Structure formats: structure tokens, C-alpha cells
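Here's the structure we're looking at; comments come further down.
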Amino acid sequence: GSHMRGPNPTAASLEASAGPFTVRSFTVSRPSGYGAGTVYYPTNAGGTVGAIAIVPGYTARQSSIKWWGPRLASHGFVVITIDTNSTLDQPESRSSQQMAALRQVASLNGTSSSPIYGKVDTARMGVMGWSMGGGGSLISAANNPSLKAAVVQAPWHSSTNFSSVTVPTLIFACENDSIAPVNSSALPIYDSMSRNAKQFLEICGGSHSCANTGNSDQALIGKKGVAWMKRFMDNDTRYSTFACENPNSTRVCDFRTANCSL
Ligand SMILES: [K+]
């Protein structure tokens, strides 16, 4: 049940600005159930790839999370970054819109006129987001346990109880976050989940935008997000060490993981 694409990974290949595949993109002409979207895709991955939908936080737009689009697609994923219907949408709405974005990618995979026709294995999907978009991602995972992975950054929701989530979930937290503090948001969310592979990585000195486009720890954060998606989306056990390991970085001020098998 594995779906191995690309050269055997190395830390350097995961830390680079791109993986092995060329990336192209298009703007969704008629977004279905969300505000706007950009689809990033590998031109020649060598097989079908999973799809990932990424949602920003409150007041934010695609730019805040856009770096993940080419970063992940270049390793073998179709990635849709969205703007929400309103910048002021809350986590439940963000979840619905994230799942609408996945749905539309899945549909376009079956549409002959799309550049991503036949590129996607629609049985392998994942969710990502920042802050309220991260809370949205975890609501998506709670509601749709067939999702293969979640990677969220500085997550926030009005409740921290994600005890029903069984999807492999990586949380990036930001040490000095004053919007969604680690001790009242990211860490309670992490600690609520007992039935899944999970991981928590706290960036030293980070503000609430520490994982966003323009961040200075992208080599490490990108490596970890790509590795997590490769391991769990693709069931690619070549990525087990990279997905499960403590980074051993002066950039990281706390690291926790559970149920990630080597
Ligand atoms: K439907």
C-alpha cells in the first residue's frame, strides 16, 4: 500500500527550495465553495500523487501560506491554496471551504480540460492551515477520517478538544505566539489527540507568523512538512526517519511526538 515517487530522500533534498519535480500552477476559474484558489502541480512526478488543500488564518489570504504550494508540489503533490469566501470566516466555515477545495481538485482530476487531469489519486488527501485555518484543518480531519494527513501551524479553535482525530497530525507552534499561545492553543490541541500518529515542533522565538511565507526557518519547516506528507499521504517509509525524528536544531525549543513508527 505504498506510493513511492522521486529520488530516495535526503535531509538536503528536503531542506532545498524545491524537490525533484518542476511545478506549474493555475488560478481556478470558477471556485466551488470557497473564495479563490491556486493549484500547484508537478509536471512529471512519474505516477499519481495525493492532493493537499491549504487555508490561511483570519484576515489572511493565499500569500500567507503560498510557499507551501510549490514546496510540496515539487516533491509530488497537487496543492490548492485558497482564499476564503470572507477573510472573516471562522474555523467551521474554513473547514467546509478546505474540503470544497479538495473536492474541486478531485473533480478536476476527472475533467479532460484540466491541466491536472489524471494527476491525482483522490484516495490520498491531506489538509493544512494556519491559525483558524489550522483549527479548520483539524475539524476537517475529525469529520473525514479517510484523510491521510494534517499539517497545521499555530492552530486556533474555540475548542481545543480534538480527541476524535485519528488522522496523522503534525503541529508547528511558535514559541512567542501572542495570538494563539502555545500553552492555551497548540499544546492543548496536541494533547487532546490520543488515537493518532502526531508531532509537535515549537520554533524558538517565533511570532504567530513563524511558519508563514517569508519565514527564516523554512528549510527545517519545509523538510518536516514534506516528510510528514510523504510518510503518511504516500505510506512512504523511506520518510519514516525524517517524519519521526527530533530535528536536533537550535531553532527548535520543544519537540514532541507519539505513535510515529520507525
Ligand atoms: K459533492
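Count begins at 1; order follows the chain as displayed.
Structure determined by X-ray crystallography, 1.4 Å.
Cβ from N, Cα, C; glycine included.
Database features, via Swiss-Prot:
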BINDING   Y58, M132, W156  poly(ethylene terephthalate) binding site
MUTAGEN   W130 to A (Swiss-Prot position 159)  Displays decreased enzymatic activity on PET film and on BHET
MUTAGEN   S131 to A (Swiss-Prot position 160)  Loss of enzymatic activity on PET bottle and on BHET
ACT_SITE  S131  active site, nucleophile
ACT_SITE  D177  active site, charge relay system
MUTAGEN   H208 to A (Swiss-Prot position 237)  Loss of enzymatic activity on PET bottle and on BHET
ACT_SITE  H208  active site, charge relay system
MUTAGEN   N212 to F (Swiss-Prot position 241)  Increases activity towards 1-naphthyl butyrate
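Secondary structure at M132 (poly(ethylene terephthalate) binding site), as computed by DSSP, is helix. Comparing local CB density within 10 A for the mutagenesis positions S131, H208, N212, the maximum falls on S131. Checking Cα-Cα distances from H208 (mutagenesis position) against the recorded positions (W130, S131, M132, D177) with a 10 Å cut-off leaves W130, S131, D177, in sequence order. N212 (mutagenesis position) sits 8 Å from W130 (mutagenesis position), counting Cα to Cα. Taking Cβ-Cβ distances under 8 Å and a sequence separation of 6 or more, the neighbours of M132 (poly(ethylene terephthalate) binding site) in its chain are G57, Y58, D89, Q90, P91, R94, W156, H157. The two recorded residues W130 (mutagenesis position) and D177 (active site, charge relay system) have their Cα atoms spaced 13 Å from each other. A gap of 11 Å separates the Cα atoms of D177 (active site, charge relay system) and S131 (mutagenesis position). For the recorded poly(ethylene terephthalate) site, residues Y58, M132, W156 set the reference point as the centre of their Cβ atoms, and the other residues of that chain within 8 Å of it by Cβ are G57, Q90, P91, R94, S131, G133, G134, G135, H157, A180. Sorting the recorded positions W130, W156 by the number of other Cβ atoms within 10 Å puts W130 first. Of all the Cβ atoms in the protein chains shown, 23 others lie within 10 Å of the Cβ of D177 (active site, charge relay system).
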